[PDB]
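One structure is given below, encoded as structure tokens.
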Amino acid sequence: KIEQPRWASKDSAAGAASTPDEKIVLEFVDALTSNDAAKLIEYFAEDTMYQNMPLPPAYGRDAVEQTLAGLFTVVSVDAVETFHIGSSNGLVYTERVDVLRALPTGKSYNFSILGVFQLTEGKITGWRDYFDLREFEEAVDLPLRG
Ligand code: NA
């Protein structure tokens, strides 16, 4: 169970989302715990992009779907706590924690993430997450390509 950090602001809290794009993005990252690439790909536009910085990016719906599906066969996303959400110039930001459990070891990892999203007509045109990948290699049972 994760605690509220000292620097958490109430003015930008998750429960205070107040634009459509923010409400879509908060819904999306909460759906992460479904662990289901079929459900999740429906949120994306055909011309789109997804990257865990600075690993090789995925461009286009097929590549995004394939990479999501590959993640969910080696790792479970158990929790996603969003501390901040906000938006500006057509972009949306989430300051959050994701909890990943390695399916072959059962070990659990807390990742502190700051993510940026771009939407066109309610659909995801880009999604980049920033975090420390030091434990990411051990946590995902897949060769890092970068
Ligand atoms: Na707000």
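Swiss-Prot numbering applies to chain A: residues 4-149, in that order.
Cβ atoms here come from the backbone N, Cα and C positions, even for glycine.
Quoting Swiss-Prot on the mutagenesis of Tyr53 to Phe: 15% of wild-type catalytic efficiency. Just so you know, the Cβ of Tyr53 (mutagenesis position) picks up 21 other Cβ atoms within 10 Å once every protein chain is counted.
Under the heading of mutagenesis, Swiss-Prot lists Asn55 to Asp and annotates it as follows: No activity. The number of other CB atoms found within 10 A of the CB of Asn55 (mutagenesis position), across every protein chain shown, is 22.
As a published mutagenesis entry, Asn55 to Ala appears in Swiss-Prot alongside the note: Almost no activity.
Looking at Swiss-Prot, the entry for mutagenesis of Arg99 to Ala, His, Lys or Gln says: Impaired protein folding and no activity. In the three-state DSSP scheme, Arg99 (mutagenesis position) falls into the strand class. Listed in sequence order, the residues of the same chain lying 6 or more apart from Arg99 (mutagenesis position) and placing their CB within less than 8 Å of its CB are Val32, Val83, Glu84, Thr85, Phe86, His87, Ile116, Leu117, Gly118.
Quoted from Swiss-Prot, the note attached to the mutagenesis of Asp101 to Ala or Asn states: No activity. Other Cβ atoms within 10 Å of the Cβ of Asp101 (mutagenesis position), summed over all protein chains shown, number 21.
Annotation comment: Swiss-Prot describes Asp101 as active site, proton donor, evidence class a curator's inference.
In Swiss-Prot, a mutagenesis experiment is listed as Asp132 to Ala or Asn, annotated with the note No activity. Taking the Cβ of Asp132 (mutagenesis position) as centre and 10 Å as the limit, one finds 18 other Cβ atoms among all the protein chains shown. According to DSSP, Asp132 (mutagenesis position) is assigned to a strand segment.
As annotated by Swiss-Prot, active site, proton acceptor applies to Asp132, with the evidence given as a curator's inference.
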Within 10 angstroms of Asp132 (mutagenesis position), Cα basis - mutagenesis positions out of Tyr53, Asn55, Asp101: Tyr53, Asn55
Local backbone state of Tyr53 (mutagenesis position), from DSSP in three classes: strand
